[PDB]
Amino acid sequence: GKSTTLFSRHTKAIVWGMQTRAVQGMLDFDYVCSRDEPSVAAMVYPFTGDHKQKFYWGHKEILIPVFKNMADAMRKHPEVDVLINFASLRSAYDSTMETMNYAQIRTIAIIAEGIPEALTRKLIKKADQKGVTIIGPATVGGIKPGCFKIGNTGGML
Amino acid sequence: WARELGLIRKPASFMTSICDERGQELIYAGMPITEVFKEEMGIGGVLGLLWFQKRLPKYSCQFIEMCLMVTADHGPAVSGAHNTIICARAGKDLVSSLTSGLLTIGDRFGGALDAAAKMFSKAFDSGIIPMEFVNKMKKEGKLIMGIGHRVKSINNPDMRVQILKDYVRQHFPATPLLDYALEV
Amino acid sequence: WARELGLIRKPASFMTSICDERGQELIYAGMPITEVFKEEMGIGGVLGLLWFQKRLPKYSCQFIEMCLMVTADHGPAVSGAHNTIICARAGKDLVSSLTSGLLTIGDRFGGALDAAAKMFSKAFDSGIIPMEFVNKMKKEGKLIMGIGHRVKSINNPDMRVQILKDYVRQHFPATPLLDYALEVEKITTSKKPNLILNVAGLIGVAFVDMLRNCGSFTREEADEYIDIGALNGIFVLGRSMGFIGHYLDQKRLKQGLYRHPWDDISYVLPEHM
Amino acid sequence: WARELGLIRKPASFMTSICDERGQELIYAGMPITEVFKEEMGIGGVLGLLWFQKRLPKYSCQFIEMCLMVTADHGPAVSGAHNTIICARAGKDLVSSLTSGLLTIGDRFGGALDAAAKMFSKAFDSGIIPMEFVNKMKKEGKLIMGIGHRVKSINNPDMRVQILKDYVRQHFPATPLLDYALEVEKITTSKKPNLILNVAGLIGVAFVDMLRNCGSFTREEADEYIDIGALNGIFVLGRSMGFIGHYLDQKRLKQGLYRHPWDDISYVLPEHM
Amino acid sequence: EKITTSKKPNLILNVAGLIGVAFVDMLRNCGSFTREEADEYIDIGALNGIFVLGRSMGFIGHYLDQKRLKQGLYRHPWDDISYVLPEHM
Ligand SMILES: CC(=O)SCCNC(=O)CCNC(=O)[C@H](O)C(C)(C)COP(=O)(O)OP(=O)(O)OC[C@H]1O[C@@H](n2cnc3c(N)ncnc32)[C@H](O)[C@@H]1OP(=O)(O)O
Ligand SMILES: CC(=O)SCCNC(=O)CCNC(=O)[C@H](O)C(C)(C)COP(=O)(O)OP(=O)(O)OC[C@H]1O[C@@H](n2cnc3c(N)ncnc32)[C@H](O)[C@@H]1OP(=O)(O)O
Ligand SMILES: CC(=O)SCCNC(=O)CCNC(=O)[C@H](O)C(C)(C)COP(=O)(O)OP(=O)(O)OC[C@H]1O[C@@H](n2cnc3c(N)ncnc32)[C@H](O)[C@@H]1OP(=O)(O)O
Ligand SMILES: O=C([O-])CC(=O)C(=O)O
Ligand SMILES: O=C([O-])CC(=O)C(=O)O
Ligand SMILES: O=C([O-])CC(=O)C(=O)O
C-alpha cells in the first residue's frame, strides 16, 4: 500500500553515489527550513571504502557516513525511508531492485536518463508489489518546502 | 575579516585530534600539559595520549616505556644501524642519518612486532588450538612470526623477553594472547 | 696480500651486475662509457643499460626519455611537490627536500603507472574481452586505473597522451596491450566523455608493450621487471626533475617558513582524556 | 562563490614559477608541453625549463644530458649505492631504497661537484693566477676540489672527463673557467701525475661556464643558481638512475637480508657505565 | 630574558631556549662530563637528536590519527598558489 504522505520534517534519505553538491544543497535547504536534523543520513558508493564525508550544517561542520555496501547503510540507519538514486542508466535498475529488498525504504527517486522501458516496467511492477512509491526516472526529483528536497530540485540556495 | 563576522564558509582541508597547539595552554588529546605533568605521566603516558587518545593506566604506560627501552638498540650489525653509520660517516646530518637508518624498518627488519601481533591475533580469534595453528602454518609454508632465535634456546633465554614477561605477569590483569603464544 | 696471492677463500656478501667501477674504464652493464657515447644513446639508453642490462633499440630509448619528460612535473599542488616546497621553505637541503617530496610517491600518488600497467597486463593475459574487463572491474567495486581525466575527454584530449600515443603508433612494432587499452577507453568513453586513457595508463601499457614487444626481453623478464617496480622507478626519476625544480624555485624566491593556517585544520580533539 | 565574485580577498601562501598544471595544456615555465616536444629539446631542455626557466641552446641541453649520463652510476661500493642496496635487500621499497641512497649525498659523497665549482669560481673571480691559487690552497691546508684522480693520470685519462671536455671545446662558445681549471691541472700534474681534473671538477667548471657563457643567464642569475645548489641537483638526478638500477638489480637477484659481520665491527664499548 | 622583557613583554625564554640552556647546564654541571665533552656533545647535535626524538612521538601520533580518520589524498587548492611563470621561455 502506497502511503498518501512521502516526505516530512523528520524524513531521512540515503543518497546512492558521489553527489556531494546535491547533498550539500539538500543540507542547505534543510537548514533554511529550520529542520532539526539533515535529511541525508548516509551515502552509498561501491567504489570506495566506508568513511565520513565532510558537509556543512549551516555554518557548523558535520560528517555524513559513506558506505561501500547498501546493506550496511540500511542496517546502521533504520530511520531512513527514502532512497535518492543517482546511479546511471546502467546501474539505476540494479540499485533500485536491491533497495526494494529493504522494507524500510518507502520512496525511491531515480534520476537517470535513458533507462530501457522494459527495466522501468519491471521496477514499476515490483514497486506496486512492495507498495513503494517511485518518483519516475528521468526526473530531477521533487520539493516539499519546509520538509524535504530531492536531489537538485529547486536549483541552488 | 569575513570569517570573524561569520559571512563566508570554507571547508577545512585537514582534521586532527591528538594535539591542540592553539589556546592558552598546550593540550595533549584533551589533557593539558600541566595536568599531564601533575598526573606524573611519563613517556608512556604522553605516548598513549598522542597515539590512542586514551588515559592509560600506570602499568600500561610503564609497559610501553619498557617496550621502548628494550627496542632502543641491538647493535650496529643490523640494516638500520648500518645505514645510519654509513650516512653519519659521510658527515651528512643527524636527521639525514636517522632517516637513512629508519627507512630500512620494514618487513624483513623491524616489522616482526606488527607481523607477530597480527599473526597471533588472527590465530586466537580463529579459535584454533595452538597445536592446530602450528600444524597449519607448517603445512601452508609461512614461518610463525615472533618464534625463533639463533643462539639463546633454553637455560639462557633472551633475558629481555624475561623482563617484559615477568612485568606482564606481575601487572597485566588478563593475558589470553600471551598464554596462547606461550603454548605455541 | 693474501687475497692477491689467493691463499684464503672469503665469499662475497654482495652481488652487483649493473655497473663496474673497477678497471681501466667505467662500464655500464658490460659496455664501456666511451662506447655508450659513440652509440649516441641518451638518457634512455643509459637507463636501459642500468635498469634492464639490455641494449634497447633507439626508439625504445627515445620513448623512455619521452616518458621521463611528460612525467617531469605536474604543478606544485600535488602531494610530492607540496612536501618538497614545504621542506625547501624550511631551508633544509636540496637532498632533504627532494627526499620529502619523493617519499609521498606511492599507491595514491604516483602509483597509477604501475597499478594501471599491472591491471591491464592481467586483463590481457586472462584473455577476457575489453567489455568483460570493464564489467569485471565494475562488479568488483574497482575503478579502471589509468582511465578518467579531470577536465580532458574525447574531442579534447590530453595533448601529452596524444604525443606519446602517436610516437608509439609510429615507432613501436607491435602494441597489443595498447590496442586492448584503447578498446577499453572506447568502451569507457561511451559511459561519460572524461573516461579517457590517462597519462599513467597510457605510459604503463606502452611500457609493457615496449618490454614484451622488443627483442631485448622475454616474457618472463618483462613480467618480472613490471612486478619489481620498473615503472615506479620511471615515475620517480621523472618527477624528481620537477621536485628539484620546485626546490630551486623556492630557494630563488626566498620564501620563508610555512605555517599552516589554523582555520583549515578543524581540531576534533576529545573532551578530556 | 565569494572568490569568483571578488567580494573577499585571501592572500596566497605559495608561489611557483616552474610549471602550470591548470588550464587546457601542461606548461613547463611558459612553454607548452606540445611546444616542448616540437623543437625536439630532450631531457636537457626540460631540465633547463624546470630549473632555470630558460630556453637553453641545443648544445647546453645536450651537455646537461651528458652530465646526467656520466654521473648515472659509479659502482656499488660508494656510500649511496651501498645504502640503496642495504635498503633493497631488506625488501622495503623502491622509493625507500632510493631515498636511503640519496640521503648520503652532499658533504663527502657527491658534494665535490658544487664544492669544486664554488672553489674554482671564487679563484677565477678573485683575479689570482692559477699558480697563486695553488699556492693559496696549499698554504691554508686545503686540497683543490675536483683535482686528483685514483689511478688513471696521464697517457690514460679518465675517458669520461675526455668526452665532456671534447664536447665543451667543440660546442661551447667560450669557457674561461675551464681554461683556468686546465691551467690549475697543468700546474698540479707537475707535482704528481694523478693530480688531474676529476669528473666532478670538470663538470662543475663546465657547468659554471655554460651558465655564465650562454646568453640565457646574467652573472647574478648564474651565481645565484650555483649558490643555491644547481650542481647538487645535477648530481642527485644523475645518480638516481644508478641507485634505481641498483635497487632493481638487488630485487632481480633476490638477495636476502644483509647483516654486517661481527668480525668487522670492532666494538670499543666502555668497561662499565 | 629580563632585559628582553624590559624591551618587549613577550620576549620570554622560549621552550627551545630554556631546554637548550638547561641541557647545557645538565651536561657541564654534572660529574659525568668534563667541559670539553659537553662542548663536543653540544657541537655534534645532541639537542637536535633530543628534538627529533621528542617530535617523533607527535609525528607518529599524527600518522595514526590520519589513518584512523581515513582521510583521503590531499591536493592543495589552486587559489592558495601564485603562478608567476614567465611569459614564454
Ligand atoms: C625483532 C626480533 O626479535 S627478530 C623476530 C623475527 N621473527 C621471526 O621469527 C621470523 C621467522 N623466524 C626466524 O626467522 C627466526 O628468527 C630464525 C632467524 C631463528 C630462524 O632462522 P633459521 O636459521 O632458519 O633457524 P633454524 O635454522 O633453527 O630453523 C630451522 C627450521 O626451523 C623452522 N623455523 C625457523 N623459524 C621459524 C618460525 N618463526 N616458525 C616456524 N618455524 C620456523 C624453519 O622452517 C626450518 O625448517 P627445517 O626444519 O626444514 O630446517
Ligand atoms: C598520471 C595520471 O593521469 S593520474 C592516473 C589516475 N588513474 C586512475 O586512478 C584511474 C581512476 N580514475 C579516477 O580516479 C578519476 O577518473 C580521476 C581522478 C583520474 C579523474 O579525476 P576526477 O575523479 O574527475 O577528480 P579530479 O581530479 O577531476 O578533481 C575534481 C575537481 O577538482 C579540481 N581540482 C583538481 N586539482 C585541484 C587543486 N589543486 N585545487 C583546486 N581544485 C582542483 C578539478 O578541476 C576537478 O574539477 P573538474 O572536474 O571541473 O576539472
Ligand atoms: C621551539 C620554539 O619554542 S619556537 C623557537 C623560535 N626561535 C626563537 O626563539 C628565535 C627568536 N624568536 C623569534 O624569532 C620570535 O620571538 C618568535 C618567532 C619565536 C615569536 O615571534 P612572533 O612572530 O610574535 O610569533 P608567531 O610568528 O607565532 O606569531 C604569529 C601570530 O599569529 C598566530 N599564529 C601563529 N601560527 C599560526 C597559524 N598557523 N595559523 C594562524 N595563526 C597563527 C599566533 O597566535 C601569533 O599571535 P599574534 O598575532 O598575537 O602575534
Ligand atoms: O634489531 C633488532 O631488534 C634485532 C633484530 O631485529 C634481529 O633479529 O636481527
Ligand atoms: O601524478 C600526477 O601526474 C599528478 C596528478 O595527476 C594530480 O594529482 O593532479
Ligand atoms: O665519480 C662519481 O660519479 C662519484 C663516485 O661515485 C665516487 O667516486 O665517490
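Per Swiss-Prot, chain A residues shown: 487-643, in order.
This deposition comes from electron microscopy, 2.8 Å.
Cβ atoms here come from the backbone N, Cα and C positions, even for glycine.
Features as listed in Swiss-Prot:
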{"type": "MUTAGEN", "residues": "A:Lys540 to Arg or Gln", "note": "Decreased acetylation and increased de novo lipid synthesis; when associated with R,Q-546 and R,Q-554. Abolished ubiquitination by the BCR(KLHL25)complex; when associated with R-546 and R-554"}
{"type": "MUTAGEN", "residues": "A:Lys546 to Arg or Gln", "note": "Decreased acetylation and increased de novo lipid synthesis; when associated with R,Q-540 and R,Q-554. Abolished ubiquitination by the BCR(KLHL25) complex; when associated with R-540 and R-554"}
{"type": "MUTAGEN", "residues": "A:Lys554 to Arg or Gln", "note": "Decreased acetylation and increased de novo lipid synthesis; when associated with R,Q-540 and R,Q-546. Abolished ubiquitination by the BCR(KLHL25) complex; when associated with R-540 and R-546"}
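The structure, with features from Swiss-Prot marked on it.
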residue: A:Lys540; record: mutagenesis position; contacts (Cβ under 8 Å, 6+ apart): A:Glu547, A:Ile548, A:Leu549
residue: A:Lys546; record: mutagenesis position; contacts (Cβ under 8 Å, 6+ apart): none
residue: A:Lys554; record: mutagenesis position; contacts (Cβ under 8 Å, 6+ apart): A:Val530, A:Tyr531, A:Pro532, A:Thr534, A:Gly535, A:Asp536
### Query
Can you list which of the mutagenesis positions A:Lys540, A:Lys546, A:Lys554 come closer than 8 Å to chain B, going by CB to CB distance?
A:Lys540
#### Entry: Where A:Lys554 (mutagenesis position) falls in three-state DSSP terms
coil
### Query
Among A:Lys540, A:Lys546, A:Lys554, which mutagenesis positions lie by ligand 1, judged by Cβ under 6 Å to any atom?
none
